Amino acid sequence: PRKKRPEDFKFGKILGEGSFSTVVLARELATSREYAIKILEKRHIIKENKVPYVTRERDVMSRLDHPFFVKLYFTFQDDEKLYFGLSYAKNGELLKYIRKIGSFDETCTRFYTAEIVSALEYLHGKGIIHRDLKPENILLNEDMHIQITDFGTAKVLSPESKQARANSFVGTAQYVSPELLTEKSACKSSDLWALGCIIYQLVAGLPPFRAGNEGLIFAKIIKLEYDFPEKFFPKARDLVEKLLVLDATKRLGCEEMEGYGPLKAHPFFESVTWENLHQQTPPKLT
Ligand SMILES: O=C1c2ccccc2-c2n[nH]c3cccc1c23
């Protein structure tokens, strides 16, 4: 289609702000479609060494074609700015709901965990590691299905070299894997560690390694220093114990543990119909 331009849209509210990008709601005049348009100022990204992250985001998003990921529809630029036209996920961050409700019941924990697992199966199947999986990066569309975002710190592993490990130091302290801290590399299984932290957070209300500053969190991660509250659903506790494993080759779902089949077969997921989750009606949070 014809390359789009800023004057093709009516821009509305800011949806999200980052250190070097802003996401604005926009309506395309010719179609009345709403998009979340991520806008980056060229001068700022150029001066602040952020171009590689922008190019990474574009390259990774261009490869994805799955209901549980934000879609990149179009890109364009003008003299000052770069624009990425993205899916609009009207209900915003999963984190908002955790904070408001406190924690999720078992049905809701299972459904949303299953969507995230299905998403990771797809991503890992394409040889891509997210590296910054967390509730702030898991958006909810109008129908309350997930849409994972934030691919500027993702990595396409090279199929040509059978690459398994990546060397860039990226992530968020609460969710970062022990291997990144200790061995200075991440792998697909690093996202499974983040998953285990997320499941824990949905049930407990807080992620498992927490402190008022990053170094203290790191110290806890490397020692596997965390505990479960009372009434933590037993099969979810079992699952989290199978994900929060220091040895990245021993996490349920990882390649050395024979992949997603055994993870999807975990007793916590007994009821789950995996093949068409995005067409199922999500359970109500309240
Ligand atoms: O931060 C948001 C965001 C925040 C609130 C509501 C919707 C969105 C939203 N919809 N699509 C995208 C793509 C990237 C980021 C964001 C979105």
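Numbers in chain A track Swiss-Prot; the residues on display, in order, are 74-359.
Cβ atoms here come from the backbone N, Cα and C positions, even for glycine.
As annotated by Swiss-Prot, ATP binding site applies to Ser92, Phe93, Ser94, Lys111, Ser160, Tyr161, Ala162, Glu166, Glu209, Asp223. Non-local contacts of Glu209 (ATP binding site) by the CB criterion (under 8 A, 6+ apart in sequence, same chain) comprise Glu166, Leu167, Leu168. Following the DSSP three-state reduction, the secondary structure of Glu209 (ATP binding site) is helix.
Under the heading active site, proton acceptor, Swiss-Prot lists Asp205, citing sequence analysis as support.
According to DSSP, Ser241 (mutagenesis position) is assigned to coil rather than to any helix or strand. For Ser241 (mutagenesis position), the same-chain residues lying six or more positions away in sequence with a CB closer than 8 A to its CB are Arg204, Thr226, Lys228, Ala259. What Swiss-Prot says about the mutagenesis result for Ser241 to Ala is this: No activation.
Sequence-distant contacts (6 or more apart, same chain, Cβ under 8 Å) of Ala277 (mutagenesis position) comprise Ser176, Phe301, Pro302, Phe305. Swiss-Prot documents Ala277 to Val as a published mutagenesis change and attaches the note 3-fold increase in kinase activity.
The secondary structure of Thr354 (mutagenesis position), as reduced to three states from DSSP, is coil rather than helix or strand. Around the Cβ of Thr354 (mutagenesis position), the same chain contributes no residue under 8 angstroms that is 6 or more positions distant in sequence. Among the mutagenesis entries in Swiss-Prot is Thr354 to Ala, noted as: Abolishes phosphorylation by MELK.
Counting in whole angstrom, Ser160 (ATP binding site) lies 19 from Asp205 (active site, proton acceptor) by their C-alpha atoms. Counting only same-chain residues six or more apart in sequence, the Cβ atoms lying under 8 angstroms from the Cβ of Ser94 (ATP binding site) belong to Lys111, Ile112, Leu113.
Among the recorded positions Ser94, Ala162, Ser241, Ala277, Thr354, the residues whose Cβ lies under 6 Å from any atom of ligand 1 are, in sequence order, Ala162. DSSP assigns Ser92 (ATP binding site) to coil in the three-state reduction, outside any helix or strand.
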